[PDB]
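A short worksheet on the structure shown next.
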Amino acid sequence: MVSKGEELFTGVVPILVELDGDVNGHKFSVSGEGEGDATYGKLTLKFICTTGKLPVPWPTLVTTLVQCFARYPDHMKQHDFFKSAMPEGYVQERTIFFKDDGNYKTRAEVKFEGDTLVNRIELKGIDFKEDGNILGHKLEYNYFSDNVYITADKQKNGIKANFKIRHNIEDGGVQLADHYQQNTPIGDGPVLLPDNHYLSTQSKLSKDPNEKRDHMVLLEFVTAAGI
């Protein structure tokens, strides 16, 4: 049959993202709006810095700013933890270590508020170098394809993942961002604990030519594989 959580993602779902961030004492907020079509693993989102100029590079916030919109192929529907936790949602926590630089720690709640899928995030960044690639804005407005390997955490009744993001550096070379992730359901209801698999993601970053605020337009495709 069609899972309860799965039925909530059959059409185009509107998305709201809210982030409050603090990086080396530099406080900022981001609001995002768009839509998710999980049948096609498709996300279209636009993000606005509501406090003015973003004090970090936009590409460093992409993983933080809704894996419930991944396309799980038919043979893999049983492994979709993210949709199975809905509508009550899940807590998504990360540490992101920027090699030779500081770290982000993030706590988010991903859940339905009526028809809207909400990602509400707190971000804390510490130990960044003022002349580093992040606070120095040396990352290209760019993003690579990747595979995120997802594994069950039965003890916490959720999942974990660790992956590397590579951010192109303007001179040359790559800035590594080491992600450690844990997701736990918010509700007491049953959820799907998946077999080992991975999410294949491609991301295109762009600008709205009519937008004067510091912003990022994100087009993303996410597909489950590996079984």
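Residue numbering: from 1, along the chain as shown.
Quick check of the header: X-ray crystallography, 2.1 Å.
Any Cβ shown, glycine's included, is placed from N, Cα and C.
Annotated in Swiss-Prot:
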type    : residues                                    : note
MUTAGEN : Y143 to C (Swiss-Prot position 145)         : In mut1.9; shifts fluorescence lifetime from 3.03 to 2.74 ns
MUTAGEN : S145 to P (Swiss-Prot position 147)         : Increases fluorescence at warmer temperatures such as 37 degrees Celsius
MUTAGEN : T201 to H, W or F (Swiss-Prot position 203) : Results in significantly red-shifted excitation and emission maxima
MUTAGEN : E220 to G (Swiss-Prot position 222)         : Suppresses the 399 nm excitation peak, leaving only the longer wavelength peak at 475 nm
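Residues near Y143 (mutagenesis position) in space but far in sequence (CB under 8 A, at least 6 apart, same chain), listed by position: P59, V62, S203, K204, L205. A strand conformation is recorded for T201 (mutagenesis position) in the three-state DSSP classification. Shown in sequence order, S145, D146, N147, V148, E220, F221, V222 are the residues of the chain, 6+ apart in sequence, with a C-beta less than 8 angstroms from the C-beta of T201 (mutagenesis position). For the recorded site, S145 (mutagenesis position), the DSSP three-state label reads coil.
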